[PDB]
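A.B. asks: Please see the structure below; I have some questions.
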Amino acid sequence: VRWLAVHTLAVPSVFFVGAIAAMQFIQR
Amino acid sequence: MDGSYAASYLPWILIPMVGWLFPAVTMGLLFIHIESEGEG
Amino acid sequence: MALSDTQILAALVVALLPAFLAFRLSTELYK
Amino acid sequence: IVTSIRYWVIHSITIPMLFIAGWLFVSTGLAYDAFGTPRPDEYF
Amino acid sequence: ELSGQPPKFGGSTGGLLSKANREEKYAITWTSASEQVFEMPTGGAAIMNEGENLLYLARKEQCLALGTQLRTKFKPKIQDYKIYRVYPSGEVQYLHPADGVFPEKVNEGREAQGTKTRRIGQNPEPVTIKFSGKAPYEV
Amino acid sequence: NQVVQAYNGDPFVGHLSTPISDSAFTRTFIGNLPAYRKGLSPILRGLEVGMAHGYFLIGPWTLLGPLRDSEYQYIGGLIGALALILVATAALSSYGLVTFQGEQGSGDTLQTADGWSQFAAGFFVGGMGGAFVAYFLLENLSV
Amino acid sequence: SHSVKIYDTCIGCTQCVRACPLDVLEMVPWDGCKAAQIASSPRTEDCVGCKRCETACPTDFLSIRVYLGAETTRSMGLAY
Ligand code: CLA
Ligand code: CLA
Ligand code: CLA
Ligand code: HEM
Ligand SMILES: CC1=C(/C=C/C(C)=C\C=C\C(C)=C\C=C\C=C(C)\C=C\C=C(C)\C=C\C2=C(C)C(=O)CCC2(C)C)C(C)(C)C[C@H](O)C1
Ligand SMILES: CC1=C(/C=C/C(C)=C/C=C/C(C)=C/C=C/C=C(C)/C=C/C=C(C)/C=C/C2=C(C)C(=O)CCC2(C)C)C(C)(C)CCC1
Ligand SMILES: CC1=C(/C=C/C(C)=C/C=C/C(C)=C/C=C/C=C(C)/C=C/C=C(C)/C=C/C2=C(C)CCCC2(C)C)C(C)(C)CCC1
Ligand SMILES: CC1=C(/C=C/C(C)=C/C=C/C(C)=C/C=C/C=C(C)/C=C/C=C(C)/C=C/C2=C(C)CCCC2(C)C)C(C)(C)CCC1
Ligand code: SF4
Ligand code: SF4
């Protein structure tokens, strides 16, 4: 349903963008 | 707040970014840069 | 007649280019 | 009504903790370990 | 290392801070013939012992102010005060007096550094030494 | 008799002994705080500190905030507390990044880059926990 | 640190040395004046630029000049 249709994309995207945000700092 | 101009949703997100997100990010980066020791 | 929202979005997309050019110029001037 | 309140509460619990979970996952030695990606020190 | 016998003082809040044990501190030692009262440059008055005394301060100016007070504000004057710089690693550098003779009087063995051989009115013009990273006095 | 003397036996330091600077009750109460306790991991220190500091922040917006009149009152307080704790964690992380980026020691595990980062993460999660438990206590029904 | 320079107009009057509170100046032997002594600044790294030495100088304009430059912990007179 619409609930899954939105959450299946939303719930990993925030995780991934937080990951990339941290990688933007982990670089020496 | 809302208006009758086209794309009325643009201020809703643009103004908070230019008011909170952008200043927070630039002050954070500037604070990090001005404090990096060495390489004078 | 008033502008269309597509015009506003296109204006933002166009304004993306001077932002990138300004970033490049500032980084060049930093050297 | 109360439904919007619960919607806001549910969307406030999860988003920050998810972002911070991602930040913690890649900040510690977990991203390299799980995915097999080598850390820059080991490179030869 | 150094001597001891600190002056009898009740302490104050105007003394040392973190820098003392992180960057440097200063020590001043002197021998007094009587157990008397002097004025601490950090606020308040303290009793200095009869014999040798050692005092730790945070700035060289404070040590030299106490030295001035010792030299001038006592009828039996004090001329043997010594000022050292105490590094956080325990290394102690003897600062004042440099050669043991007071700087106010001429003495042999000095190098005469910092002296220009010209008048202050004969300094080079700023424009002529442009793009040299030096001001007119530096040349 | 004299309740005021030198600070920890050295008068020449810039401090004085007071019934609140080195009293037994003062040292006992301070030494047992989460930021100063013994044998506590930095992550758990941060969790404990953040729990309280986010619990108490729920107050002012609920009673004085712009939404205090409406039913969206405790929610407004919760949102304000969450935003404040988020900005607090960002500031903590920035301080940790800029402070201990030089030489690293393990004499104090809080005063090191990894220790401070763990402190910040635990502080974040504790802030969320405390703010949410405060909201659950204050907010009526909604269950 | 600040730079303290002594020019050839000094008369060996020693006022500058006594006026200095941080022990930067010194009296050295010389021949260009009647007093046969001149001022030197061996410890300029301890000078705070308080300009007391210049205020004590009696010669026309100043035989001793102080130019303020890079500020360190010593030259800023910090106790913390
Ligand atoms: C320098 C020119 C300028 C200025 C002062 C403003 C000012 C404003 N714009 Mg605007 N805008 C501009 C150019 C400008 N605009 C241009 C060229 C575009 C086309 C892309 C837009 C598109 C635009 C939209 C779509 C919206 C605004 C909005 C706003 C208002 C919200 C605050 C803001 O700027 O953030 C938002 C504005 C932006 C993110 C625009 C990007 C900045 C432009 C493109 C370049 C500015 C560069 C500038 C020279 C940098 C100088 C640095 C200096 C301070 C040191 C504010 C009155 C909002 C509004 O009206 O709310 C009611 C809104 O929704 N602007
Ligand atoms: C809005 C401000 C505010 C408030 C209300 C609190 C509240 C709290 N903090 Mg907190 N904190 C704050 C800002 C604040 N914090 C800031 C800005 C920082 C950054 C440095 C911290 C860092 C911090 C740490 C690191 C810790 C706390 C802790 C605590 C809790 C225990 C109280 C405490 O620290 O002992 C009270 C405060 C002190 C003992 C500090 C000295 C305060 C002065 C000197 C008191 C003067 C004495 C005087 C004689 C008293 C009588 C005066 C008058 C009544 C006559 C409590 C929930 C502790 C905790 O986790 O608890 C669970 C803890 O370990 N805080
Ligand atoms: C000190 C001055 C002051 C005070 C007390 C207030 C008070 C208030 N303002 Mg306001 N404001 C001020 C100056 C002030 N304002 C200024 C200068 C501006 C800009 C010109 C604004 C702009 C502004 C806006 C735009 C809005 C407010 C709003 C509010 C209300 C709720 C939001 C709030 O502040 O709580 C939120 C909570 C905090 C800001 C943080 C709480 C800080 C805690 C309580 C400190 C406690 C310290 C602790 C006790 C130390 C002891 C610890 C010990 C026990 C261990 C509240 C009545 C909002 C409103 O409409 O409400 C009616 C709103 O929308 N203000
Ligand atoms: C365990 C995690 C989550 C749960 C259980 C959850 C639950 C829900 C529920 C019950 C709804 C229905 C309310 C509504 O549609 O108005 C909803 C809607 C929504 N959720 Fe989540 N949520 C979670 C996480 C997230 C996250 C992290 C995002 C990030 C963007 C997200 C995005 C959305 C969006 C955009 C909607 C609106 C749907 C619509 O308008 O059709 N969700 N969520
Ligand atoms: C008690 C204590 C200590 C002593 C503290 C004392 C005596 C006083 C402290 C007072 C303090 C820290 C007050 C703090 C006030 C904070 C305020 C007023 C914050 C306001 C925030 C607002 C209104 C935010 C608004 C917004 C948010 C949250 C956003 O994210 C963006 C939007 C917006 C701007 C609206 C010390 C000794 C410092 C440490 C010890 O551990 C604990
Ligand atoms: C992707 C995409 C979309 C959205 C696009 C969006 C959202 C675009 C946003 C654009 C923005 C936000 C543009 C911002 C522009 C900023 C500019 C042009 C800044 C210029 C600065 C200049 C010229 C000079 C600065 C300076 C110089 C030179 C220095 O040396 C130092 C001082 C300083 C002043 C800094 C949508 C979905 C619609 C459609 C699909 C494609
Ligand atoms: C980009 C752009 C631009 C620019 C902009 C800028 C540059 C901005 C800045 C920004 C900024 C500048 C920001 C700021 C912010 C801030 C904040 C956000 C703050 C907050 C605060 C608060 C929150 C407060 C609180 C308080 C206190 C502290 C005390 C008293 C009380 C009260 C509560 C009030 C322009 C215009 C050209 C336009 C185009 C684009
Ligand atoms: C521990 C703790 C805490 C604390 C925290 C912290 C410690 C914080 C910090 C914070 C910080 C530490 C922050 C910082 C900030 C910064 C800033 C805000 C900056 C700004 C900037 C600017 C202003 C800029 C300027 C400029 C420059 C510099 C150059 C160019 C130009 C310009 C102008 C741009 C809390 C309370 C939470 C709680 C409890 C625990
Ligand atoms: S005060 Fe002037 S004239 Fe006298 S000794 Fe010093 S530099 Fe020479
Ligand atoms: S400026 Fe002050 S500290 Fe420097 S030499 Fe002159 S009197 Fe001494």
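Here chain G follows Swiss-Prot for its numbers: 2-81, in order, are the residues you see.
The header says electron microscopy, 3.2 Å.
Cβ atoms here come from the backbone N, Cα and C positions, even for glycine.
Here's the feature list from Swiss-Prot:
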type: BINDING; residues: G:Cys11, G:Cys14, G:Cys17, G:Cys58; note: [4Fe-4S] cluster 1 binding site
type: BINDING; residues: G:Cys21, G:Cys48, G:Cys51, G:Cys54; note: [4Fe-4S] cluster 2 binding site
type: DOMAIN; residues: G:2-31; note: domain '4Fe-4S ferredoxin-type 1'
type: DOMAIN; residues: G:39-68; note: domain '4Fe-4S ferredoxin-type 2'
type: MUTAGEN; residues: G:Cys14 to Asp or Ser; note: Considerably decreases amount of functional PSI, grows mixotrophically only under very low light
type: MUTAGEN; residues: G:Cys14 to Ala; note: No detectable PsaC, D or E
type: MUTAGEN; residues: G:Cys14 to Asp; note: No detectable PsaC, D or E; when associated with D-51
type: MUTAGEN; residues: G:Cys51 to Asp or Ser; note: Considerably decreases amount of functional PSI, grows mixotrophically only under very low light
type: MUTAGEN; residues: G:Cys51 to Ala; note: No detectable PsaC, D or E
type: MUTAGEN; residues: G:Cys51 to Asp; note: No detectable PsaC, D or E; when associated with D-14
A.B. asks: Sequence order is fine: just name those recorded positions in G:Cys11, G:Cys14, G:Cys17, G:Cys58 with a Cα within 10 angstroms of G:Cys51 (mutagenesis position).
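C.D. replies: Neighbours among recorded positions: none.
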A.B. asks: Are there binding-site residues among G:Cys21, G:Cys48, G:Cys54, G:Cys58 that sit within 10 Å of G:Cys14 (mutagenesis position), Cα to Cα? If so, list them; otherwise say none.
C.D. replies: G:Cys58
A.B. asks: With helix taken as DSSP H, G or I, strand as E or B and everything else coil, how many residues of the domain '4Fe-4S ferredoxin-type 2' (G:39-68) land in each class?
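C.D. replies: The composition, in the requested order, is 8 helix, 7 strand, 15 coil.
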A.B. asks: Determine, using Cα-Cα distances only, which of these binding-site residues is closest to G:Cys11 ([4Fe-4S] cluster 1 binding site): G:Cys21, G:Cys48, G:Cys54.
C.D. replies: G:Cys54
A.B. asks: Apart from its near flanks, which chain residues at least 6 from the ends of the domain '4Fe-4S ferredoxin-type 2' (G:39-68) lie with a Cβ under 8 angstroms of it?
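C.D. replies: Here the qualifying positions are 2-14, 16-31, 33, 75-78.
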A.B. asks: I need the CA-to-CA distance for G:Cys21 ([4Fe-4S] cluster 2 binding site) versus G:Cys58 ([4Fe-4S] cluster 1 binding site), whole Å please.
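C.D. replies: So the alpha carbons of G:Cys21 ([4Fe-4S] cluster 2 binding site) and G:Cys58 ([4Fe-4S] cluster 1 binding site) sit roughly 11 Å from each other.
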A.B. asks: Of these recorded positions, G:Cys11, G:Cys14, G:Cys17, G:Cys21, which scores lowest on Cβ atoms within 10 Å?
C.D. replies: G:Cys14
A.B. asks: So, three-state DSSP: helix, strand or coil for G:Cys17 ([4Fe-4S] cluster 1 binding site)?
C.D. replies: helix
A.B. asks: Work through the recorded positions one by one (G:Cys48, G:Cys51, G:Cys54, G:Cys58) and point out the residue whose CB has the fewest other CB atoms within 10 angstroms.
C.D. replies: G:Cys51
A.B. asks: Compute the C-alpha separation of G:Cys58 ([4Fe-4S] cluster 1 binding site) from G:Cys48 ([4Fe-4S] cluster 2 binding site), stating it in Å without decimals.
C.D. replies: 17
A.B. asks: Residues other than G:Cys11, G:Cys14, G:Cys17, G:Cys58 within 8 Å, Cβ to Cβ centroid, of the [4Fe-4S] cluster 1 site?
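C.D. replies: The answer, listed by sequence position, is G:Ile7, G:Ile12, G:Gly13, G:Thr15, G:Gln16, G:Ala40, G:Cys54, G:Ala57, G:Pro59, G:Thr60, G:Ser64, G:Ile65.
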A.B. asks: Which binding-site residues among G:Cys17, G:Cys21, G:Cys48, G:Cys54 have CB under 6 Å of ligand 9?
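C.D. replies: If the test is a Cβ under 6 Å from any atom of ligand 9, the answer is G:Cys17.
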A.B. asks: For the domain '4Fe-4S ferredoxin-type 1' (G:2-31), what are the same-chain contacts with Cβ under 8 Å, counting residues 6+ beyond its ends?
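C.D. replies: Residues 37-51, 53-61, 64-71, 73, 75-76.
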A.B. asks: Identify which of the following recorded positions, namely G:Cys11, G:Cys14, G:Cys51, place a Cβ less than 6 Å away from any atom of ligand 10, and list them by sequence position.
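C.D. replies: Result: G:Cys51.
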A.B. asks: Sorry to bug you, but what's the C-alpha spacing from G:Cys17 ([4Fe-4S] cluster 1 binding site) to G:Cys54 ([4Fe-4S] cluster 2 binding site), rounded to the closest Å?
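C.D. replies: G:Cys17 ([4Fe-4S] cluster 1 binding site) has its Cα 4 Å from the Cα of G:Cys54 ([4Fe-4S] cluster 2 binding site).
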A.B. asks: Roughly how many Å separate the Cα of G:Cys17 ([4Fe-4S] cluster 1 binding site) from that of G:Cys48 ([4Fe-4S] cluster 2 binding site), to the nearest whole number?
C.D. replies: 13
